[PDB]
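Input: a single structure, listed below in structure tokens.
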Amino acid sequence: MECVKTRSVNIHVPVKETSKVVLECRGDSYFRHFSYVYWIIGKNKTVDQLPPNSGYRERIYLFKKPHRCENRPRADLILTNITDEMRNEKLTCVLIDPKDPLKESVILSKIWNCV
Amino acid sequence: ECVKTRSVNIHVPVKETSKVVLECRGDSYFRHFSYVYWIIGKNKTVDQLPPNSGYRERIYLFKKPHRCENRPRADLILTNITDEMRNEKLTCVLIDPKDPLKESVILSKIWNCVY
Amino acid sequence: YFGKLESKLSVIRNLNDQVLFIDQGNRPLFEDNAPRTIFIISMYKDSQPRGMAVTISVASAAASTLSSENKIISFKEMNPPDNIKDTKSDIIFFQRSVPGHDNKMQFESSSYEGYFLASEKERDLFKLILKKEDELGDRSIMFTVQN
Amino acid sequence: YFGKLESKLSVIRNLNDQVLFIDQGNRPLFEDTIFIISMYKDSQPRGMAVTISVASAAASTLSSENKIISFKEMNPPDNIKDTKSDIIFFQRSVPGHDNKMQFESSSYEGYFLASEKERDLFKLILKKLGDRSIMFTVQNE
């Protein structure tokens, strides 16, 4: 049966801050061989691009096999030693496939305070 | 050199989809006697719910403790979401030989955060 | 509501290190391998979370479950059930750690609040019984659980 | 910024099903063989940044340098510190035809890989709606 064609990106956030904060970005693309997710900090900076020991850490899962009707890539963003800068920083995950990039972004402060 | 931590936390999706998963994770140094689970609204375990209500609980087992803590997990899974479910008080509980630890959440309040 | 989750093979001792066990008359006692010695602690989830709801059953037994019914200690012929539809039960105990002593556990009855499992000497017997707490640090209501 | 990620053994064909390949003179051509598409992450996400290299023992990497098609003797690099590169192409799907791919140059926007006949030769070239000559299929394992 023809697999159904989904393209999605989503972030799972913690409802409260801790000393280690992990953000789970998960992708969903039917482009099984050509889809992946990753984080951009603020406006245009991949984690690689950051000053060393800045508190951000990216974990991109690999060897992660695609399922039958989609690839489901994942990239966790990891915050230690949190500064208010980081608390108000715009954090964005991107889905990249042979289609126009999909983004979901978030500001932690706004969430921890949306209560 | 074990440090003694007791914690419970929920990871929520920043936006609604057709399948919504909530990740409740526990942290207790009571390696052999700690677990997490969900209570819907006021006093209802998922087991206690009308069948096909949209809630589904997945409690991870065979999930071995680490050296200095047990890190149990229970995922709450929402399909066919109704406004009721969107405003329902969802709570995860850590149970160990100490007073129970709770973190709760209302999805609408989180998704309805604009900035 | 109680929901049965996991279960653990366990050895229970009093603070004199006497091993809990069952004789041939089904009497819970303490002495100093054996099928009788091993127990199964089964954890339960709770609609009204107040601690760690557990049942205590004998491992090597068809159906032998500890009960605090009528404020006495017994073994009912039954297995710990998949769910209990009440806020309290004669076979449900809250397993709580002794303050300052995380390696020590107390077992308060759910149907009879303020009543705990205890080791009591009677002649040359050490029996398992149910008793009130009153003052604290009563070492008689403290146990070690192994695995 | 371009960050190298995952890489795929790939066979590329034009819309007449001619297989892309390299002769002994390092000419990219189409006949009736195996390449490595490497995906990169992007500081300025505009599509799927990829490199195309020959799955050889050799170092061979497709380049759109000076608006011509070449193979630079080099491996696709772990990172590129620029917003564009002569070896970086955006791999985008043909609208309405998800099984079809186009390759726009990053250094020369509006320029795509294309299959062009010559005299008796189908050669891969660079070229400035619905042009089937800039459409390809990519096959994977």
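Counting starts with 1 at the first residue shown.
Using N, Cα and C of the backbone, Cβ positions are placed for all residues, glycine too.
Listed features, source Swiss-Prot:
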type    : residues                             : note
MUTAGEN : D:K4 to A (Swiss-Prot position 40)   : Reduces binding to IL18R1 and the ability to induce IFNG production
MUTAGEN : D:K8 to A (Swiss-Prot position 44)   : Reduces binding to IL18R1 and the ability to induce IFNG production
MUTAGEN : D:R13 to A (Swiss-Prot position 49)  : Reduces binding to IL18R1 and the ability to induce IFNG production
MUTAGEN : D:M48 to A (Swiss-Prot position 96)  : Impairs binding to IL18R1 and the ability to induce IFNG production
MUTAGEN : D:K67 to A (Swiss-Prot position 115) : Reduces binding of the preformed binary complex of IL18 and IL18R1 to IL18RAP resulting in impaired IFNG production
MUTAGEN : D:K72 to A (Swiss-Prot position 120) : Reduces binding of the preformed binary complex of IL18 and IL18R1 to IL18RAP resulting in impaired IFNG production
MUTAGEN : D:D86 to A (Swiss-Prot position 134) : Reduces binding of the preformed binary complex of IL18 and IL18R1 to IL18RAP resulting in impaired IFNG production
MUTAGEN : D:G96 to A (Swiss-Prot position 144) : Abolishes binding of the preformed binary complex of IL18 and IL18R1 to IL18RAP
MUTAGEN : D:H97 to A (Swiss-Prot position 145) : Abolishes binding of the preformed binary complex of IL18 and IL18R1 to IL18RAP
MUTAGEN : D:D98 to A (Swiss-Prot position 146) : Reduces binding of the preformed binary complex of IL18 and IL18R1 to IL18RAP
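Location within the structure of each feature annotated in Swiss-Prot.
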residue	record	Cβ contacts under 8 Å, 6 or more apart
D:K4	mutagenesis position	D:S38, D:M39, D:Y40, D:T51, D:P76, D:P77, D:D78, D:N79
D:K8	mutagenesis position	D:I36, D:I37, D:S38, D:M39, D:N140
D:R13	mutagenesis position	D:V19, D:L20, D:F30, D:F136, D:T137, D:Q139
D:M48	mutagenesis position	D:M39, D:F90, D:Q91, D:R92
D:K67	mutagenesis position	D:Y108, D:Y111, D:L126
D:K72	mutagenesis position	D:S60, D:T61, D:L62, D:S63, D:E65, D:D86, D:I87
D:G96	mutagenesis position	none
D:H97	mutagenesis position	D:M135
D:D98	mutagenesis position	none
Could you tell me how far apart, in whole Å, the Cα atoms of D:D32 and D:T33 are, given that 12 residues between them are missing from the model? 10
So, in DSSP terms, is D:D98 (mutagenesis position) helix, strand, or coil? strand
Mutagenesis positions D:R13, D:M48, D:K67: which sit with Cβ under 8 Å of a chain A Cβ? D:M48
How long is the Cα to Cα distance in Å for the two residues, D:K128 and D:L129, that sit at each end of the 3 unmodelled positions? 11
How would DSSP class D:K72 (mutagenesis position) in three states? strand
Other than its own, how many Cβ atoms are within 10 Å of the Cβ belonging to D:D86 (mutagenesis position)? 20
On the three-state reduction of DSSP, what should I expect for D:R13 (mutagenesis position)? strand
Indicate whether D:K4 (mutagenesis position) is helix, strand or coil by DSSP. strand
